[PDB]
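K.L.:
I'd like to ask some things about the structure below.
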Amino acid sequence: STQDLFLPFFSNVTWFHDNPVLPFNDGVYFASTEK
Amino acid sequence: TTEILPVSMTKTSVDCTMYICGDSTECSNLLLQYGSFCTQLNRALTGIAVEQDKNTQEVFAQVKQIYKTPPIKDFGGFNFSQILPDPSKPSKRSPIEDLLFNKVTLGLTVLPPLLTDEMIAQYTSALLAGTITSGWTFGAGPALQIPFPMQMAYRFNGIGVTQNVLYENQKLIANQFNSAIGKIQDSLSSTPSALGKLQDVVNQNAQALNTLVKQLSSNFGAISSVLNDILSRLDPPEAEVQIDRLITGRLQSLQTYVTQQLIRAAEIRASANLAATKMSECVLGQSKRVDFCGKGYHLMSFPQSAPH
Amino acid sequence: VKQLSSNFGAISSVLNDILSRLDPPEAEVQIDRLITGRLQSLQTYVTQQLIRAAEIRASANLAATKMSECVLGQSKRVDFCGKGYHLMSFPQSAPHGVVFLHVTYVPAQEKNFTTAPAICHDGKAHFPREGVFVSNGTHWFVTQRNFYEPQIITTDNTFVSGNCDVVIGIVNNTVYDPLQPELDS
Amino acid sequence: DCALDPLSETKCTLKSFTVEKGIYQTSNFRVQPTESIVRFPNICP
Amino acid sequence: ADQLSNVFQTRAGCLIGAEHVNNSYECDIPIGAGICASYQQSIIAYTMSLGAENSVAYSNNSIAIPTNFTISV
Ligand SMILES: *[C@@H]1O[C@H](CO)[C@@H](O)[C@H](O)[C@H]1NC(C)=O
Ligand SMILES: *[C@@H]1O[C@H](CO)[C@@H](O)[C@H](O)[C@H]1NC(C)=O
Ligand SMILES: *[C@@H]1O[C@H](CO)[C@@H](O)[C@H](O)[C@H]1NC(C)=O
Ligand SMILES: *[C@@H]1O[C@H](CO)[C@@H](O)[C@H](O)[C@H]1NC(C)=O
Ligand SMILES: *[C@@H]1O[C@H](CO)[C@@H](O)[C@H](O)[C@H]1NC(C)=O
């Protein structure tokens, strides 16, 4: 068991598809499509 | 004759942090700084609580089925009215049980026992009906009915006296037995020091708790006892130093309380095992080992309930 | 061991940092507090072990008693060595214990009758030596308590105490005389 | 993730992925006041 | 409280997510003060049952004698 900064399960994540600036807030999870 | 044995003690549980610091963030941070003492303190107290429920079940829950005495009651001249449950009363209890129940007058929590007093009284009633109607046979296999004076003849043959002495003296014996039961009700009522064991366990537990709280008020070496004064009303760093010493003291108090409870729990468990043995060997059957179950030669025994 | 890792109030947990990586005197002070803490941890461990040892010794004494009284002999004290009436026991070893196998005798398939305390014949009462009087319908018999095995009432297996008046519930039945008077002619 | 579900809390506290039937103590709750009132006594040349 | 229907008050506390039934059954999981819970599809909270109830026919004449035996281990 560890206790660090983590992405909570089942959280709401924004989807965007000319890109708006976003604040940092202690790390970000970045995922790109398979394309 | 009478014999009184305690079988269980009140279940309690105490939270480490709320006792030591309580509504003090920085203080709790200092607690994390010590280590993992109060976790194992919690585990110890939980252990003995589950044990208390184990004891009561062990002693009383000896018979799987519930037996009922016949509605018409002609036991050849013997009178069990003072032993059997009394229906015309709420919380049906025997008159002897009613008297016993009145005589005993008495971050912390108290858990409730797992079997209520109705359950316990139901266990005692089942055992009484079984031994009156069916002798000792219901301890081994299926219950087998038998008229009561014949059963008493069997027990006379048990202790070395032939059985004709019973059949020729049934009147006298019945009067002896009834008179003895009624005298016991009065004798137990008169002397106040009769229930002197069941009372001691209660006094010791309550007084131990009070000493714990008294220890909470003392200062253990500091300018003040209550945390908030040291906190706000001095500078943070050396306030932290004073906090540290006061924490060490309160932790010691919790130490002694838990250890004392472990010793007392062991003593009670020894007594509970003895009571279970007396139940099975003396109620469920006749005993041959001398002076285990009263002075004289043994004939039978009746179970009665009590607060603890 | 977990308690070993914690710092108990100090700049660091491991000794060498406090030692070399601070001045000797106040390093000695920090050392003093850390040692006080570790000594307390050893205290609680030993005391817990003493309590558990006492509990195990109680269980070992009980096992020794069960061995001698139930394996080495037959037991009469009820429910000590299994439900029912006891016959024998077998000892089996275990990694940190022992396991018993109690063999017992349990009755079943009961049938009910009517009985009487004594038999009144020729103005004298008769009581049985062992067993209890029992009657199916009209006839009367004698059988032992724990198994059904009816027998003809005879003057040899029943003894006589007194006359017919004093007892309660006595019934009247003929008591068969022994074969020797019947043989005599 | 420990804080997700009651079941997840139970798994975290037993240090295992599978649990057997029973009752367990996961944590303890409290109530927070979140308010203050002061009443000093109320009845110069 | 653990993050994330039926509220039933009891002698010990109040459960969340179980309904009581007037039936009494053998105890499975002990909750306290005379209540147990067990799996039906749903968790049910009922009062405990001490055991089966039977009364032997007692009369000043009758007696019962076994006729067969079993041996157990
Ligand atoms: C048993 O004794 C009580 C004593 O008050 C008496 O009232 C009762 O009638 C007695 N039992 C019988 C069957 O007479
Ligand atoms: C006892 O015997 C009577 C007749 O002998 C019978 O009617 C009754 O059913 C019996 N009771 C039992 C077997 O429990
Ligand atoms: C009772 O048992 C005797 C034993 O032989 C038998 O002859 C008889 O038929 C049985 N029944 C009655 C009603 O006597
Ligand atoms: C047994 O009880 C019955 C009840 O009908 C009674 O008539 C009979 O007298 C009793 N037996 C004796 C020996 O008194
Ligand atoms: C159970 O008993 C209660 C007692 O008031 C009653 O209201 C209810 O209808 C009964 N049945 C069920 C299923 O609750």
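Sequence positions for chain C are given in Swiss-Prot numbering; the residues included correspond to 963-1147, in order.
Cβ coordinates come from backbone N, Cα and C, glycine included.
So Swiss-Prot lists these for the protein:
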VARIANT   C:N969 to K  In strain: Omicron/BA.1, Omicron/BA.2, Omicron/BA.2.12.1, Omicron/BA.2.75, Omicron/BA.4, Omicron/BA.5, Omicron/BQ.1.1, Omicron/XBB.1.5, Omicron/EG.5.1
VARIANT   C:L981 to F  In strain: Omicron/BA.1
VARIANT   C:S982 to A  In strain: Alpha/B.1.1.7
VARIANT   C:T1027 to I  In strain: Gamma/P.1
VARIANT   C:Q1071 to H  In strain: Kappa/B.1.617.1
VARIANT   C:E1092 to K  In strain: Theta/P.3
VARIANT   C:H1101 to Y  In strain: Theta/P.3
VARIANT   C:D1118 to H  In strain: Alpha/B.1.1.7
K.L.:
Counting across all protein chains present, how many other Cβ atoms fall within 10 Å of the Cβ of C:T1027 (variant position)?
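P.N.:
By my count, 11.
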K.L.:
With 8 Å as the upper Cβ-Cβ limit, not reached, which of the variant positions C:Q1071, C:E1092, C:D1118 neighbour chain E?
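P.N.:
Only C:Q1071 pass the 8 Å Cβ test.
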K.L.:
So which of the variant positions C:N969, C:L981, C:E1092 end up next to chain B, with Cβ to Cβ under 8 Å?
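P.N.:
Listed variant positions meeting the cut-off: C:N969.
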K.L.:
In whole Å, how far does the CA atom of C:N969 (variant position) lie from that of C:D1118 (variant position)?
P.N.:
91
K.L.:
Out of C:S982, C:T1027, C:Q1071, C:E1092, C:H1101, which of these variant positions is nearest C:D1118 (variant position) by C-alpha distance?
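P.N.:
When the Cα distances are compared, C:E1092 comes out closest.
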K.L.:
So which of the variant positions is most packed in, judged by how many other Cβ atoms lie within 10 Å of its Cβ, out of C:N969, C:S982, C:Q1071?
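P.N.:
For the variant positions C:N969, C:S982, C:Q1071, the Cβ with the most other Cβ atoms within 10 Å is C:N969.
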K.L.:
Give me the CA-CA distance between C:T1027 (variant position) and C:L981 (variant position), in Å, as a whole number.
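P.N.:
That comes out at 58 Å between the alpha carbons.
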K.L.:
For C:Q1071 (variant position), which DSSP three-state class applies?
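P.N.:
Once the DSSP labels are grouped into three classes, C:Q1071 (variant position) ends up as strand.
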K.L.:
Rounded to the nearest Å, what's the C-alpha distance separating C:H1101 (variant position) and C:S982 (variant position)? Just drop the number here, would you?
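P.N.:
Pair distance, Cα basis, whole Å: 106 Å.
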K.L.:
Just counting, how many other CB atoms are there within 10 A of the CB of C:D1118 (variant position)?
P.N.:
11
K.L.:
Give me the count of other Cβ atoms within 10 A of the Cβ belonging to C:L981 (variant position).
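P.N.:
Result for C:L981 (variant position): 13 neighbouring Cβ atoms inside 10 Å.
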K.L.:
Using Cβ atoms only, which residues of the same chain lie under 8 Å from C:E1092 (variant position) while being at least 6 residues apart in sequence?
P.N.:
C:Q1106
K.L.:
Do you know offhand how many angstrom separate C:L981 (variant position) and C:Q1071 (variant position) by C-alpha?
P.N.:
84
